[PDB]
Amino acid sequence: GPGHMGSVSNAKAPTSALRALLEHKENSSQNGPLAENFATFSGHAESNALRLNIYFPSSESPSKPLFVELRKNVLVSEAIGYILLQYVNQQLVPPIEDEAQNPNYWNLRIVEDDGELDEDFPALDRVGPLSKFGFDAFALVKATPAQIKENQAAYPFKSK
């Protein structure tokens with residue numbers, strides 16, 4: 001014959017040559033335990049995730065901004081929530097309160113390309129989607145009970 005008698009000829013060598021496919025130790029993963037809840041909104045698998053930068057004015061080291069990838073549908077609240085992961089990784093010395101992670105305690109204000117504080121614009125939060133303005137940079141602005149009360153008024157706080 002012009003070739004092999006058998007039809008559709010091909011090489012014999014299945015990928016699963018090994019009996020087991022590299023068994024994992026115990027549900028091991030690159031994602032951190034805390035990251036499980038947060039990384040869910042990070043859009044790690046989403047290449048269309050919005051980038052975000054931070055610049056705290058109260059901090060003495062503003063040269064260290066927070067870089068994270070967030071989905072186009074997740075709210076701002078997730079932006080700060082990631083701060084916990086970076087804090088450990090960068091071991092930032094500046095002391096940050098645990099309750100300050102929530103937007104209810106502090107507010108996030110937009111800044112110019114020069115990092116200047118814009119008082120003319122509102123402070124985005126859980127009620128203000130990050131992708132709404134399409135900005136990849138923000139700053140932490142101090143909020144008092146008066147402002148906090150108003151912020152939670154629009155978005156009622158759910159009980160733990």
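Going from the start of the chain as shown, residues are counted 1 onward.
Method of determination (from the header): solution NMR.
Each residue, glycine too, has its Cβ placed from N, Cα and C.
Per Swiss-Prot, domain 'CRIM' is recorded for 15-152, and the stated evidence type is experimental evidence.
Annotation note: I54 (mutagenesis position) sits in a strand segment as assigned by DSSP. Quoting Swiss-Prot on the mutagenesis of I54 to T (Swiss-Prot position 294): Decreased ability to recognize and bind AGC protein kinase family members substrates.
In the three-state DSSP assignment, the secondary structure recorded for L70 (mutagenesis position) is strand. For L70 (mutagenesis position), applying a Cβ distance below 8 Å and a minimum sequence separation of six or more within one chain yields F41, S42, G43, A49, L50, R51, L52, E78, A79, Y82, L130. Experimental mutagenesis is annotated in Swiss-Prot for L70 to P (Swiss-Prot position 310), with the remark: Decreased ability to recognize and bind AGC protein kinase family members substrates.
Under its mutagenesis entries, Swiss-Prot includes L70 to H (Swiss-Prot position 310) with the note: Decreased ability to recognize and bind AGC protein kinase family members substrates. Abolished ability of the TORC2 complex to catalyze phosphorylation of gad8.
For the mutagenesis result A79 to D (Swiss-Prot position 319), the note given in Swiss-Prot is Decreased ability to recognize and bind AGC protein kinase family members substrates. Abolished ability of the TORC2 complex to catalyze phosphorylation of gad8. Around the Cβ of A79 (mutagenesis position), a 10 Å sphere holds 24 further Cβ atoms from the protein chains shown.
Remark: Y87 (mutagenesis position) has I96 as non-local neighbours, by Cβ distance under 8 Å and separation of at least 6 in sequence. Among the mutagenesis entries in Swiss-Prot is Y87 to D (Swiss-Prot position 327), noted as: Decreased ability to recognize and bind AGC protein kinase family members substrates. Abolished ability of the TORC2 complex to catalyze phosphorylation of gad8.
Secondary structure at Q90 (mutagenesis position), taken from DSSP and collapsed to helix, strand or coil, is helix. Long-range Cβ neighbours of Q90 (mutagenesis position) (same chain, at least 6 residues apart, Cβ-Cβ under 8 Å): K64. Swiss-Prot gives this note for the published mutagenesis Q90 to P (Swiss-Prot position 330): Decreased ability to recognize and bind AGC protein kinase family members substrates.
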